[PDB]
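Student: This is the structure I have questions about; it appears just below.
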Amino acid sequence: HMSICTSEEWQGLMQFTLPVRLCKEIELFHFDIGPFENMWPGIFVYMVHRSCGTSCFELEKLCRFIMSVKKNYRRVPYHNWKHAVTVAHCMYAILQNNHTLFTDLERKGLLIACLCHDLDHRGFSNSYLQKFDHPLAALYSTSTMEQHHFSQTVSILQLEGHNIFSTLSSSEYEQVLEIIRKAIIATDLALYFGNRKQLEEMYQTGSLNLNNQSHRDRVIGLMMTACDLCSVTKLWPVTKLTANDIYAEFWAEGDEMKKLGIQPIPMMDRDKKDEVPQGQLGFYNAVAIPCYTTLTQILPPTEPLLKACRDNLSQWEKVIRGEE
Ligand SMILES: Cc1cc(C)n2nc(CCc3cc(O)n4nc5ncccc5c4n3)nc2n1
Ligand SMILES: [Mg+2]
Ligand SMILES: [Zn+2]
């Protein structure tokens, strides 16, 4: 039930090389992949290589994986291929700026995790799918979509010639899959609020321990969340744009509720469009800022992410105040 790439597709990727003028900028947290669609798969390979060295995966195998992952992203407005690469890039930039805090295994796991994190997203919320009553809510019922995403990845990994993790020992294979699973579940925004509070706590008492596996899992989780939302960390015109994409999805969901005579909450209501900039401010304040704030505390190199968020926040304020 999975989808495979064609030989055409994967072999062209083997051949790709990144333009030198992009090399500098790929390393910046605010870097925007948006102009270079074309090169997106290429960019991930680069990033894998620059992160994990040029023979961490058998090149032929890596390309097959990436290009198939691409195939199993739907053509929805926001949770699409582009989202996946954007999130993967942000993790790349976190990983590079904290290089020795994380194991080889972790960096492979996470870059792959981010690339895979919203596989086969239909554009409908976890709420919806349960709240009236999709066959996927019938299979898992806490963090529905995520357990699906993780499943998808695994299905993709277990494809013929697709297993990039093969030449690890079955210990290390069975370990990265754990890293990938927890990191993908982490992306369920529901879970984030708990995780942040604990991490808030632990840092503040001075009991957070990177040698403790469970603390480790949590920081990673926060990292995942920080990457998931990073559109809120790009320069203003980029971010403005992305917002349109996230709303396009929500509103389409709201239409499907309206079609069954059910009032959607205001967020997925295209008839409540002016309330949007006020929607954002709220989101930055309750979710975004807190997210990045705690990640900069734990991981001080991740500070620019926080800085960019603040700058976007004030743009939104100015919109609400009528100055845009
Ligand atoms: C990149 C990104 C990622 C995620 C998960 N989100 N989630 C949001 C929703 C923000 C929000 C919350 C809310 O309660 N309302 N109410 C509203 N009424 C009207 C208009 C917008 C509203 C709104 N908007 N924006 C995101 N951007
Ligand atoms: Mg998700
Ligand atoms: Zn996501």
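These residue numbers are counts, starting from 1, taken along the chain as shown.
Any Cβ shown, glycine's included, is placed from N, Cα and C.
Okay, these came from Swiss-Prot:
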- 6-323: domain 'PDEase' (DOMAIN)
- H79: active site, proton donor (ACT_SITE)
- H83, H117, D118, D228: divalent metal cation 1 binding site (BINDING)
- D118 to A (Swiss-Prot position 830): Loss of activity and of zinc binding (MUTAGEN)
- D118 to N (Swiss-Prot position 830): Reduces activity 1000-fold (MUTAGEN)
- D118: divalent metal cation 2 binding site (BINDING)
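Structural setting of the listed features?
Tutor: The Cβ of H79 (active site, proton donor) lies under 8 Å from the Cβ of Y73, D118, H121, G123, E249, each of which sits 6+ residues away along the same chain.
For the recorded site, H117 (divalent metal cation 1 binding site), the DSSP three-state label reads coil.
Around the Cβ of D118 (mutagenesis position), the number of neighbouring Cβ atoms within 10 Å comes to 25.
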Student: Might you list, by sequence position, any residue in that chain lying six or more from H117 (divalent metal cation 1 binding site) with a Cβ less than 8 Å away from its Cβ?
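Tutor: Spatial neighbours, sequence-distant, of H117 (divalent metal cation 1 binding site): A84, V87, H149, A183, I184, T187, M224, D228.
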Student: Near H83 (divalent metal cation 1 binding site), which residues of its chain come within a Cβ-Cβ distance under 8 Å, counting only those 6 or more away in sequence?
Tutor: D118
Student: If the divalent metal cation 1 site is taken as the center of the Cβ atoms of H83, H117, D118, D228, which further residues of that chain fall within 8 Å of it by their Cβ?
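Tutor: These residues sit around the divalent metal cation 1 site: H79, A84, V87, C114, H121, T187.
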Student: Just to be sure I understand the packing, how many Cβ atoms besides its own are within 10 Å of the Cβ of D228 (divalent metal cation 1 binding site)?
Tutor: 23
